[PDB]
Amino acid sequence: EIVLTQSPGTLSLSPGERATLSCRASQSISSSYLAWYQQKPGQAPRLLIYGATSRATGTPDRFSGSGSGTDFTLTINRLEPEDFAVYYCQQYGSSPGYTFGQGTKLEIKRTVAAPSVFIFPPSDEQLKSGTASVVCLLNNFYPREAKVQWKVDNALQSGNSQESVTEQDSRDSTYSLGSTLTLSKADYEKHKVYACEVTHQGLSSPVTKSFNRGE
Amino acid sequence: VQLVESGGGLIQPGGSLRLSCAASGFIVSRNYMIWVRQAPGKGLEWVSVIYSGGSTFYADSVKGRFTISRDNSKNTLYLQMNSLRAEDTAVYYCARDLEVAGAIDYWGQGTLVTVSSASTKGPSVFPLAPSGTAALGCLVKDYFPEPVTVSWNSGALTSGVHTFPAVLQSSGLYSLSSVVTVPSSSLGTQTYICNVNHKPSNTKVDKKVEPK
Amino acid sequence: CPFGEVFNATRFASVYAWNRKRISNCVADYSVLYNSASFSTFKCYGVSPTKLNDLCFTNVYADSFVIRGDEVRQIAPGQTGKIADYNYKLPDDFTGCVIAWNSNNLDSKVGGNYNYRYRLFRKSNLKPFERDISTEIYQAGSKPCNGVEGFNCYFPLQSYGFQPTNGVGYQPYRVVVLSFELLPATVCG
Ligand SMILES: *[C@@H]1O[C@H](CO)[C@@H](O)[C@H](O)[C@H]1NC(C)=O
């Protein structure tokens, strides 16, 4: 089964720089059968290039396509602010007849900003109901890559947390992230120290915030 | 020229739905017509195609459950979906396809299909109480269906507010957090109320968030 | 029978304008065909390649053209796709053989060979053994085309791009369809 692998998964550039997105096919295909789409949050994809090199209606000249065989490339010359979006490649020649790549997000570049880390115990109201939710908050950081590690009595916790991330902020271009650790009230009262330990480019060393149950 | 989609909604596992795509300008019966879908937060996925001559082809994941068709009199494209599973939840686009003469050049706006088997349920609202800059918030937990709206102090407080995307928990209910950073000297002087509104269940909560 | 004048021609037809050669009043013998090693595909329907040489037919037809590797499976009864529907349609009760071989050495060219074309647009499916060679502009929308290419107004024929480096599904294949017709026999082996 034909597979389109796009790279990099995320591109961070500032306006007026040159953007180069790649698509690699798991088998060799004719260049006639490759297309590129842009998609902005909330909207339907917009066709940009078809036949590897042909500009769709309304595609400005700063967009150009190229490649053949296994390798294809979309170039944005002189990035514009409206060009930050997700970009997909598509083949339409091989079974099942339509395949898309996984997407490249083209995002705004800015200076590294370390997160502010906050930790919140479950409220008494929630505990009364029989579930504890411990929340860890990472605020206004860049870039998006961050490891949040939950530790309960210095035992690292896997498989009972969920993360959530804001879209890049429209004023300072940073990210924010919430991580939630869910326990039953019974398991929550079995332990004392709850900590989230955050690792990020902007932190010289991992920062830990913690609290002791009932303190 | 335009493609307008309709018919999406909430349906249970095993249930049936029918999407419709009224065309304008394009003549559905003279075109390669496709359905493509996008699961929340994921990629594009090709579902189905009908050829102007009547031939039909289907992705593997939907073969035998989904049926594409059209009505030349209404100039509309349809997608009949039977034996729907949770994983069929997505935004569904109809689109016109031109293959080597143009790829997929026109796409409708999309219609949302949710496959759940969860019942309508208003959120529980719990405070995230603060312990330079302080952070405080609201946990809006175990609601269905989407969405909730969250404001702070009835809209008077917007600076520094981050309302995170809802996540789907293993129970099938959604949950989300809303936080705001403030001067920690404001903790003693200003009151912070999150205002949660969940229209499907007609639930409106106002939770006051105080330091513990 | 001059099989070689069909299999060994220098160029082949584009599928939309497939070539039909009548073969009549001669001796058949399918030995150099079946016992050749250079055929990627050689499938028979309604007959049997073993007991082919010892039978008679009123007339035989050899249709020839070039398609992509991935499309050779559409040169069979009860198939669908752009080729079967809009270019070459075999009937459901087909009595004959389909022979295909990879012609990348002959029909690919560095830089792309675009001489071979297929019909992409057509309101209705071809009937069996129909040959449509019109180049009328295809009306995809509501406004008339008046023989002018534009939005919603497409040339119905499109080129394959055959480059030697494409994968075999994108490589050119020469196909010959032998149709046996028992309507006074004149073609025996
Ligand atoms: C085509 O030419 C080759 C050249 O060696 C020959 O062997 C073959 O029999 C020819 N095909 C026929 C006669 O059908």
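Numbers in chain C come straight from Swiss-Prot, and the residues shown are 336-518, 521-526, in order.
So this one's X-ray crystallography, 2.4 Å, going by the header.
Every residue, even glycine, has its Cβ placed from backbone N, Cα and C.
Counted within 10 Å of its Cβ, the other Cβ atoms near C:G339 (variant position) come to 9, all protein chains included. Under natural variants, Swiss-Prot gives C:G339 to D with this note: In strain: Omicron/BA.1, Omicron/BA.2, Omicron/BA.2.12.1, Omicron/BA.4, Omicron/BA.5, Omicron/BQ.1.1.
When secondary structure is read from DSSP and collapsed to three states, C:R346 (variant position) falls in the coil class. On its own chain, C:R346 (variant position) has C:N450 as residues at least 6 apart in sequence with a Cβ closer than 8 Å to its own Cβ. Record note (Swiss-Prot), natural variant C:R346 to T: In strain: Omicron/BQ.1.1, Omicron/XBB.1.5, Omicron/EG.5.1. The unchanged residue is displayed.
According to its DSSP assignment, C:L368 (variant position) is helical. According to Swiss-Prot, the naturally occurring change C:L368 to I is described as follows: In strain: Omicron/XBB.1.5, Omicron/EG.5.1.
Annotation of the natural variant C:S375 to F in Swiss-Prot: In strain: Omicron/BA.1, Omicron/BA.2, Omicron/BA.2.12.1, Omicron/BA.2.75, Omicron/BA.4, Omicron/BA.5, Omicron/BQ.1.1, Omicron/XBB.1.5, Omicron/EG.5.1. Secondary structure at C:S375 (variant position), taken from DSSP and collapsed to helix, strand or coil, is coil.
When secondary structure is read from DSSP and collapsed to three states, C:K417 (variant position) falls in the helix class. Here Swiss-Prot describes C:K417 to T as a natural variant; the accompanying note says: In strain: Gamma/P.1.
Around the Cβ of C:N440 (variant position), the number of neighbouring Cβ atoms within 10 Å comes to 9. According to Swiss-Prot, the natural variant C:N440 to K carries the annotation: In strain: Omicron/BA.1, Omicron/BA.2, Omicron/BA.2.12.1, Omicron/BA.2.75, Omicron/BA.4, Omicron/BA.5, Omicron/BQ.1.1, Omicron/XBB.1.5, Omicron/EG.5.1.
Quoted from Swiss-Prot, the note on the mutagenesis of C:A475 to V is: Increased resistance to neutralizing antibodies. For C:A475 (mutagenesis position), the Cβ neighbour count at a 10 Å cut-off comes to 23, with all displayed protein chains included.
Mapped onto three states, the DSSP output places C:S477 (variant position) in coil. Here Swiss-Prot describes C:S477 to N as a natural variant; the accompanying note says: In strain: 20A.EU2, Iota/B.1.526, Omicron/BA.1, Omicron/BA.2, Omicron/BA.2.12.1, Omicron/BA.2.75, Omicron/BA.4, Omicron/BA.5, Omicron/BQ.1.1, Omicron/XBB.1.5, Omicron/EG.5.1.
Counting every protein chain shown, the number of other Cβ atoms lying within 10 Å of the Cβ of C:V483 (mutagenesis position) is 8. In Swiss-Prot, a mutagenesis experiment is listed as C:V483 to A, annotated with the note Increased resistance to neutralizing antibodies.
Listed in Swiss-Prot as a natural variant, C:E484 to K is described as follows: In strain: Beta/B.1.351, Eta/B.1.525, Theta/P.3, Iota/B.1.526, B.1.1.318, Gamma/P.1, Zeta/P.2 and Mu/B.1.621; May enhance affinity to human ACE2 receptor. For C:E484 (variant position), the same-chain residues lying six or more positions away in sequence with a CB closer than 8 A to its CB are C:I472, C:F490.
In Swiss-Prot, a natural variant is listed as C:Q493 to R, annotated with the note In strain: Omicron/BA.1, Omicron/BA.2, Omicron/BA.2.12.1. Counted within 10 Å of its Cβ, the other Cβ atoms near C:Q493 (variant position) come to 20, all protein chains included. A strand conformation is recorded for C:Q493 (variant position) in the three-state DSSP classification.
C:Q493 to N appears in Swiss-Prot as a published mutagenesis result, with the remark: Reduced host ACE2-binding affinity in vitro.
For the published mutagenesis C:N501 to Y, Swiss-Prot gives the following note: Increased binding affinity to human ACE2. Within the same chain, residues at least six positions away from C:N501 (mutagenesis position) with a Cβ under 8 Å of its Cβ are C:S443.
Quoted from Swiss-Prot, the note attached to the mutagenesis of C:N501 to T states: Reduced host ACE2-binding affinity in vitro.
When Cβ atoms from all protein chains are considered, those within 10 Å of C:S477 (variant position) total 14, not counting its own. With respect to C:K417 (variant position), the closest of these recorded positions in Cα terms is C:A475, chosen from C:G339, C:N440, C:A475, C:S477, C:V483. Every protein chain considered, the tally of other Cβ atoms within 10 Å of the Cβ of C:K417 (variant position) stands at 22. Rounded to a whole number, the distance between the Cα atoms of C:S477 (variant position) and C:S375 (variant position) is 44 Å.
For the pair C:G339 (variant position) and C:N440 (variant position), the C-alpha distance works out to 19 angstrom. Residues C:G339, taken from the recorded positions C:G339, C:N440, C:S477, C:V483, C:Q493, are distinguished by a CB atom under 6 angstroms from ligand 1.
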